[PDB]
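Colleague: Handing you this structure, nothing more for now.
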Amino acid sequence: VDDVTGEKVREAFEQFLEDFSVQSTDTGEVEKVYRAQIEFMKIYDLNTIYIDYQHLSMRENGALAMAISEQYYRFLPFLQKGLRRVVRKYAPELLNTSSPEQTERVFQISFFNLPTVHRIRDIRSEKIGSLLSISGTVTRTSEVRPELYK
Amino acid sequence: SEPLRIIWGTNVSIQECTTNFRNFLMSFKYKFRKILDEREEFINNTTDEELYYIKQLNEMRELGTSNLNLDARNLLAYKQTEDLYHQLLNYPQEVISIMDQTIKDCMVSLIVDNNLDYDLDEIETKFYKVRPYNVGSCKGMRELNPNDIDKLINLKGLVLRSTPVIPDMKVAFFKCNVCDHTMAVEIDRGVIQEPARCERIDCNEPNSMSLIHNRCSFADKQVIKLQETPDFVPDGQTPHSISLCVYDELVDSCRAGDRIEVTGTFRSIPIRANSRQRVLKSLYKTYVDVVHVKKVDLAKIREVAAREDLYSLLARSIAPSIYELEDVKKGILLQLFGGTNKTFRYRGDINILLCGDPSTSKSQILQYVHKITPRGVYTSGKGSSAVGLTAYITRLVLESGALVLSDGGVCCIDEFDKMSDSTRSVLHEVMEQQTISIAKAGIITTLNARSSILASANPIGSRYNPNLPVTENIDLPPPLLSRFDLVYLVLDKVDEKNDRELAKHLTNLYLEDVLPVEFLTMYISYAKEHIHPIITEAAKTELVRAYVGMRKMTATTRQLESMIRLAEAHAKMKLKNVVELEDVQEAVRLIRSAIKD
DNA sequence: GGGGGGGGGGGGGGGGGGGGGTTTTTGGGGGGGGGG
DNA sequence: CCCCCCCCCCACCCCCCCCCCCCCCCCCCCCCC
Ligand SMILES: [Zn+2]
């Protein structure tokens, strides 16, 4: 069985990622910031894309943004599927770490610029699996370690 | 011919319980409660004919909120529901679930019977809760016994600490490894009802469902430790304590140090000998599973603000039990008002000290301002009776001292002469920068103290000598003494024209029952909330000429800054939004009195 | 043309085996207080 | 005001579990009525 909501989320997000159009303080010719950021990743051989949540919020009546806020943990693999197809279209050099088989590149989808910041005290378990932004002061840190992923 | 839904072990019909509750949750009137309670002649139709719980549900539905408070005596006031009270006490979880469901049904039925349009889908989606309270006598924590093990009880006590919020699973979420089909399973009595085979008959693989932890649905649980209040303890032994479990929007109803009531079902559960075994200990953990918790104007403001004698009126009202020290009272009132802040730091704090003889009214004065101020503290210059002045690292944790705890309030310090030297140094950066610098254990910060200090200090020995300066009488050094805006001397020197009238004023308190002493806090509150004085352009020239005058008479810019802050405080008084020439003049005059010491 | 009997597969139960289950002293550094 | 002291804090049986084996039950196919 396939998650129709997840697949439709992937379709919407993939389209947004490849063709979200804007520019400012410049000519009116649209920059298509995330396609251009994929080019920047291709130049500097990066493996993450930074996404402004408000750009999703204005897109398509914000329905996609609401879905990704409410049920982020469900839809993150679908977002990676959409991102992978866009990277195939506009920067297929990046699908590998880039012969011995240079492995599949993983993509971290680093959201930012959320509507509101929750405090550590505002944690409440309905928000399990949802996207938030959190603030506090870093009182201690771990050693950086390898987590077995695949 | 039909099945019956029964509260198990009781023979109570749930249909009867439901309708007995419904016919009170609607059609109850508050007039009936005064029939039950004392002073029944205070019934009044124009206030008491109200359909009280229809009124509650209407305001509640306009706020869209899930919770209803219910004083349990209101059940006993109403004929069809007095039995429901006993069922509520004796069989609480079933009756409370019935009451919850009935509240939701009342909300649903109102928007189709009273028939105003509303989001039916919103009510359908929402859960609803009753919060019964005042269930009965607040029986002692030490008095509980195994007959209580399922009853709705009431407790009073002191909160020691609470856990962080604990996620409690309400619906497990399962996914099939082979076919990726998903199904939701409600958690029943804390047990996961795992599907042994995949639901889809076209797949039906055994043992293939797996739990997807972060797609389950979780309620909020919190555990709070409640200590027996020392009012109830027998004198020769430790207080007891009870752990209480609290859920959802009742999480963080209280914090450490709160004295509270709780209404809740007394519960007990077994605990294991070791986690790898089912084997249980033969005596259960007890806890209370709470359902309610509780702790322990502008027209007049503008009317009083029109008065001409307001400065003297408010000043005498801060401590009318104390014989005349009126410039001290005026100074402390102006300290209560305070100046203003600015972004760029310069801030609104005003700082005062009292010295002179020890056996005099200064301690009472500190106590009165402590009682008046919203969030101040009382302390003394050294030592710690589990409360101390400076911020301090201890076990590893940083504790905030009385100065830091007095953020936004007056910090009252007695024995300020006998203060320890590390504290004497620490006071400089709160006097100047209103902060204290912390640089330990991987944390570096200027911990902002933001407190006005009222000090009380003493001479060396039993008597102050007024033929010697303040620095010669007092222990604490001049550079710290210089930081205070106003500094005062209170002396026990004999004079019958003062002492007799003081004694008569003091002794008359034992016989007698304008002084707006209880309105003072409200006036201070609204003034601090609403009024932010700015300096008039003419007041610039007034401040400059006054400063150069006292400079021609050893002043420093700290005196000018003090005159600014006092004038701004004087403008919060009378609710004036711009500092006037008279405000500068009184700030100047009071400082001219103080600096002459 | 339907029902019974025989034969084969698949599942469940029972049994057997196996593994797991805090104060007191000593030394050091740092902070605070007292005496010359 | 400086130095020294002294004070504080810190370091073998029983249950759960898993594997293996045997029997029974249920379905399908073939024959008989
Ligand atoms: Zn399946």
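Going by Swiss-Prot, the residues shown for chain B are 174-469, 505-552, 557-607, 614-731, 741-780, 792-835, listed in order.
Determination method: electron microscopy, 3.2 Å.
Placed from the backbone N, Cα and C atoms, the Cβ positions cover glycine too.
Found this in Swiss-Prot, in case it helps:
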type	residues	note
BINDING	B:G568, B:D569, B:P570, B:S571, B:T572, B:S573, B:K574, B:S575	ATP binding site
MUTAGEN	B:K574 to A	Loss of MCM2-7 complex helicase activity
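Each of these features: where is it, how hidden is it, and who are its neighbours?
Modeller: DSSP assigns B:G568 (ATP binding site) to a strand segment in the three-state reduction.
In the three-state DSSP classification, B:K574 (mutagenesis position) falls within a helix. Neighbour count (other Cβ atoms within 10 Å of the Cβ, all protein chains): 26 for B:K574 (mutagenesis position).
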Colleague: What is the set of residues, excluding B:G568, B:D569, B:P570, B:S571, B:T572, B:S573, B:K574, B:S575, whose C-beta falls within 8 angstroms of the centroid of the C-beta atoms at the ATP site?
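Modeller: Leaving out the recorded residues gives B:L566, B:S674, B:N676, B:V708, B:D710.
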Colleague: Return the count of C-beta atoms lying within 10 angstroms of the C-beta of B:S571 (ATP binding site), excluding that atom itself.
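Modeller: That number is 10.
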Colleague: From the Cα of B:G568 (ATP binding site) across to the Cα of B:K574 (mutagenesis position), what is the distance in angstrom?
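Modeller: B:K574 (mutagenesis position) to B:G568 (ATP binding site), Cα-Cα distance: 9 Å.
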Colleague: What are the non-local neighbours of B:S575 (ATP binding site), defined as same-chain residues 6+ apart in sequence with CB under 8 A from its CB?
Modeller: B:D632, B:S674
Colleague: Name the residues of the same chain, 6+ apart in sequence, whose Cβ is under 8 Å from the Cβ of B:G568 (ATP binding site)?
Modeller: B:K574, B:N676, B:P677, B:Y682, B:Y706, B:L707, B:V708, B:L709, B:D710
Colleague: For B:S573 (ATP binding site), just count the other CB atoms lying within 10 A of its CB, please.
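Modeller: Its Cβ shell of radius 10 Å holds 19 other Cβ atoms.
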Colleague: Name, in the order they occur in the sequence, the residues of the same chain whose CB lies under 8 A from the CB of B:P570 (ATP binding site) and which sit 6 or more residues away.
Modeller: B:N676, B:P677, B:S680
